[PDB]
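What follows is a short report on a single structure.
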There are 4 protein chains.
Amino acid sequence: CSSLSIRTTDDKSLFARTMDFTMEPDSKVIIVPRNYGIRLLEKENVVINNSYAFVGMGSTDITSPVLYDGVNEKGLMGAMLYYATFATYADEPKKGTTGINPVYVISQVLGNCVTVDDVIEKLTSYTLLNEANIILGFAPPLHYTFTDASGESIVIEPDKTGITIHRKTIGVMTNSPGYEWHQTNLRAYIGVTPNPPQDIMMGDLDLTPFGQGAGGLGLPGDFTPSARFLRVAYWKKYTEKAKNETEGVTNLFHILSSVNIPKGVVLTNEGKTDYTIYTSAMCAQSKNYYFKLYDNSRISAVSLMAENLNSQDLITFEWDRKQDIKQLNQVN
Amino acid sequence: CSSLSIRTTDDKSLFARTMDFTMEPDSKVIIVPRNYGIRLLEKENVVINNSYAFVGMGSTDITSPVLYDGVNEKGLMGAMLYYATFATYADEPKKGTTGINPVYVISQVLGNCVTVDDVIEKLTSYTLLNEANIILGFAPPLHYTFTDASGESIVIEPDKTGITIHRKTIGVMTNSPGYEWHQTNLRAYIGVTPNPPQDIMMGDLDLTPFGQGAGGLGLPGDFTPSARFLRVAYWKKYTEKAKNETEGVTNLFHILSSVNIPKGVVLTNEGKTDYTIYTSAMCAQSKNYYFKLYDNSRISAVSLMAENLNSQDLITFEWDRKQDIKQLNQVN
Amino acid sequence: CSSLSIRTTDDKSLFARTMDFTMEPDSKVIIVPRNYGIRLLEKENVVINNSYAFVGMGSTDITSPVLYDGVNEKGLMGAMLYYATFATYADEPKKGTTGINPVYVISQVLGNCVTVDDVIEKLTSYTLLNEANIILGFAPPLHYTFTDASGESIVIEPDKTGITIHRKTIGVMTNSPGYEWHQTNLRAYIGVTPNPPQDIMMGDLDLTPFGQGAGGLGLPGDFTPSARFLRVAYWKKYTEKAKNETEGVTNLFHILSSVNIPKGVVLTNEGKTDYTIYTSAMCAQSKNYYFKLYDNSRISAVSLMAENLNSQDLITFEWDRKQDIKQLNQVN
Amino acid sequence: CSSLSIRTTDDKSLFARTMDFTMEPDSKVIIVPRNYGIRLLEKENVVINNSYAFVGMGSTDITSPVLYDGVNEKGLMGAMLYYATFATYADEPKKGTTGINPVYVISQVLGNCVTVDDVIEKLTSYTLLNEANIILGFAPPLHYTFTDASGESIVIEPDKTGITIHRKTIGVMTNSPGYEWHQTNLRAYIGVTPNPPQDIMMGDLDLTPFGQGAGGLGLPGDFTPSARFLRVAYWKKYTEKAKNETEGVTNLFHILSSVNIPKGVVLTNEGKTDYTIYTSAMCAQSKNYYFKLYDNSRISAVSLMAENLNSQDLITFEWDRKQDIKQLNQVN
């Protein structure tokens, strides 16, 4: 998975992510209403009451709705992404803290926080535990990112020595390794720019580029997390600034198209295909949720505020998994 | 520009291209009917009457429609891509050849040829002339690619020494340098694969990948013509086979997404942005023309056979430069 | 700079390093004898009594003999390499410690310790000071590395958090950034091997590598600290094992030939050229010290055990800076 | 194998090469005197009288001496390098020409030619043939390079379509593919320079290089024919100009250290180690022949003009394959 957040020229904040995985667990956009209540653990029945409503992609087939990403009624946006070989969860809660399943952190944070400071507060009172789940069969190695309505972004990583928190980040996150490693890794590639190198001479040979794009020499094109991070990071820097929210979604999807994995190009050791199942964006100010699927290139939008936020039911919207082609003339 | 041709399990031939440029000329999807008549040169008041009807993206700013790509009523597909520093044209035609403006090649070929052999046979009796056009002010350096209903692709490059013909290519083409150069360059990247490398040990240290995608280490991520040829070539080899026409349109666009350029990340040395204006796809068997725009991610389709192929005028369809978002709710 | 330890088949531990710099400080191979006495600070006359004698490369033109690297009578070797932008020093000594000019660390350590555990313990009671020197005009940002005769290497880093020590490393060290970052960076390159990739097909094309060596696709070839690290680490792993001390030295120099910088290929921001001034090697069990210059590819050896270790004078050998070519038949 | 020529400030022409192979056949430096007689075919008994005397590395196992590289008394210098999967030979001589074994091309040219234009004329009356030889069992795939005293370089390549000659090349050559593929490949790596990239900001982050040598970002480090060509071509352009012959030799061996292959790091698909057996250098004006070996870092020189060039027998020098270490203190 890959993600970033941009800030538009009309002071809107947006967050976007791609979901790469080897299977498609039953998913849909979930609107969770105020006061529905999210569990902390699958084996413990304590349920926290959520103050805020929120919208995002998630699963509704374990006790509480698990969200993969989403936006608040207060503008907090967040996502949980893979963090293989680095995520380490405790076996029993730390003293004075309550246990929490890694899969419920986005739901809980989105339901009760407004700010990145608040997120820092809340996770400080919990202990990510090694509790499994029936949708996967185990507690997945995760790391999380949040961006409030102001634009500030944080990265929370469950490291071996504990919860590591990164503040005022560049607003880019993919998978392992840790955030500090990738941020340092940026320094190796500051030569990657949009501008062409100067033509040089070898003897009497005048050497010139083949076309355009030669300033990018050095950028890796593979789909590892390190290469995905650099491409999102450098294309975030140099892509034109969005002037409004719809441009923001457009530009964000254009940036994530460089890290979009077609089916068949990346296989795991188990021989399974890891591909970009869906791509989504969200705007803090408007609280609109946008998504496109591997099979459908047309963007769909759901508005949080338009629903009844005191509903007693989860409001869900189904994936339209057909290429939504516009026929200009009665096409076969 | 990036382009490739794919074959479905359905026995369908599809061709797709990205249009990368620094300016957007007024372009539309044009249906030119039979016996419409296409010029050879802008200076000569002579038109050649065309036997076949065809659909594609082009311009109507000069005397005859200039098509950038398209499909004819017999299933021949083709496109003109940039070939900077290599395209070489003449001032006067070679004896026994007629002169042709480089910008009219697709229009003339689509209107009168059925097969890749006809293309080769017909281009042989012309000399690409140095005639400028009102739209850009000079004769663009171009190379051409064609794919017929059998799925055979050729490449035509107006080189220094003359027109070079490449029969039976791998169905991939970008920009300079010559096709043969790119085909040889493929051999250096043979180890770019979907599968992950085996873990290795260094002393007492276990070295394992950071996540997935490690098999592709070595592939370039810049937007030079040579890097883009590689990404389209290798992702074409490893993307799952398309089962039918619509899945083929979808896979083509996924492959081409890795060579999609966002506004700003590539600049000419005069500071102009070179981005992907549109992405198009065509099917030889159904004669459907599909496209999506920089600003609109939803695919639009035009059917060539639904129109009156004997019509006396051009049938044109205009661009919808607005993100065609589906509201699942009342979204703002 | 670049360094690496290695272990022979005859149970020997050798160490080697390169010295890359923009200028040549008057240097020679200084032997320092038992109880000679080394300062700690330049603006402070306290001298500690070395109990051991050691050889290495160094300068003499400040109060005590500053050693760049070297071995001793107990088999301890180590080197000081650059660490730009990370190296942080204190202004006054941590209460319980004593100030030491960064440049005297090897001298001090080399004269008094026998093991990597000893070196930690010794360093434990010190506080690297910001005391400049007359040779450069400031205190160089540095990081240190030691290998004992057992074969264990350790990296010592004056980090902003404070001294960071890495025990049992892979025996590779280069410049910035920290040791952990480079060690993590190695996991992204595990596919870089000696073996060739399998041939593949694209359509009808058979694609074979051009010649040998296609297994290393992905390894960078630039002279940055990150790339030199990988090249040395991977080449250290796959280079055949040394059967003896002199086969060890030869192998060490073959590995460092991939990180050897000719004059002029690397320029600093000021305009100075950064090249490999010299390349040294050492054996812990024989205490032999080998080296070659940028202008002399012949290796010169110097034994510590032939010299009178109890002298009260610095036994120094000078550089033969002329290409030592062996004529087989007599001319110029 | 990697090769290059260089001009000094002294007005001298030097040529150097690495010999990369999987076995070391019995090899020695050989002087072949005037009028000695060299065969064309190993099976046919026509010998050609050589007008000139020449030195170089080679073998005496088959009938005439076979030279891998060398310099003649008129300053012509040259070498035969591997051209796997491209070199195509004939079974029968084209009419009007004589058949010549591919392994005798250096000896025949050095013995009878002065100028690069002479070489071209000579070669026009021969037809390279598919005759094997006893040391290998088959005719090795090969391509050739020559530089005369004036410093003009040429590349000769026996391609499927006929003998391809390249005039006034950049004076760099390795293995496959063909010279024009490599020359065009240079244009993709034009941004590889000695200078560092400008620092950048990513939001609040100040992004800066780790150390030096960041301007080389994008240059490969593997030992394939194409990467070796890039490093030699680019390090040749930026390395300081050689002032005299001794600098020339030193400079040539520094450049070739970036393409020097330690044993074990490159394996063939048959498990054989491919490494750099010897590195040689030559000067057209002085006619000195210099070389170093895998196991011997010291340069040995042989002077052609210090011998009786009218001698009736070959004059040969054996490799001293012992590390020639200069003991400075009666070391062990």
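Chain B is numbered as in Swiss-Prot, which gives 4-335 for the residues shown.
Any Cβ shown, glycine's included, is placed from N, Cα and C.
Sequence annotations record features per position, and here Swiss-Prot assigns active site, nucleophile to B:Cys4. In this view, B:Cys4 (active site, nucleophile) is surrounded by 25 other Cβ atoms within 10 Å of its Cβ, with every protein chain counted.
Sequence-distant neighbours of B:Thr63 (mutagenesis position) (same chain, 6+ apart, CB under 8 A from its CB) are B:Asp29, B:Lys31, B:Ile33, B:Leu317, B:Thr319. Listed in Swiss-Prot as a mutagenesis experiment, B:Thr63 to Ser is described as follows: Slightly improves the specific activity. Has little impact on the substrate affinity, but exhibits 12.3-fold increase in catalytic efficiency; when associated with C-110 and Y-198.
Experimental mutagenesis is annotated in Swiss-Prot for B:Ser110 to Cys, with the remark: Slightly improves the specific activity. Has little impact on the substrate affinity, but exhibits 12.3-fold increase in catalytic efficiency; when associated with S-63 and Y-198. The secondary structure of B:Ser110 (mutagenesis position), as reduced to three states from DSSP, is helical. For B:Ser110 (mutagenesis position), the number of other Cβ atoms no farther than 10 Å from its own Cβ, over all displayed protein chains, is 29.
According to DSSP, B:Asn198 (mutagenesis position) is assigned to coil rather than to any helix or strand. Mutagenesis annotation in Swiss-Prot: B:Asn198 to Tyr, described as Slightly improves the specific activity. Has little impact on the substrate affinity, but exhibits 12.3-fold increase in catalytic efficiency; when associated with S-63 and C-110; the structure shown retains the original residue.
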**Prompt:** Tell me which residues of the chain lie with their Cβ under 8 angstroms from that of B:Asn198 (mutagenesis position), as long as they are six or more apart in sequence?
**Reply:** B:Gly218
**Asked** B:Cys4 (active site, nucleophile) to B:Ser110 (mutagenesis position): how many Å between their Cα atoms?
**Response** 19
**Asked** Which of B:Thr63, B:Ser110, B:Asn198 (mutagenesis positions) reach within a Cβ distance of under 8 Å of chain A?
**Response** B:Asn198
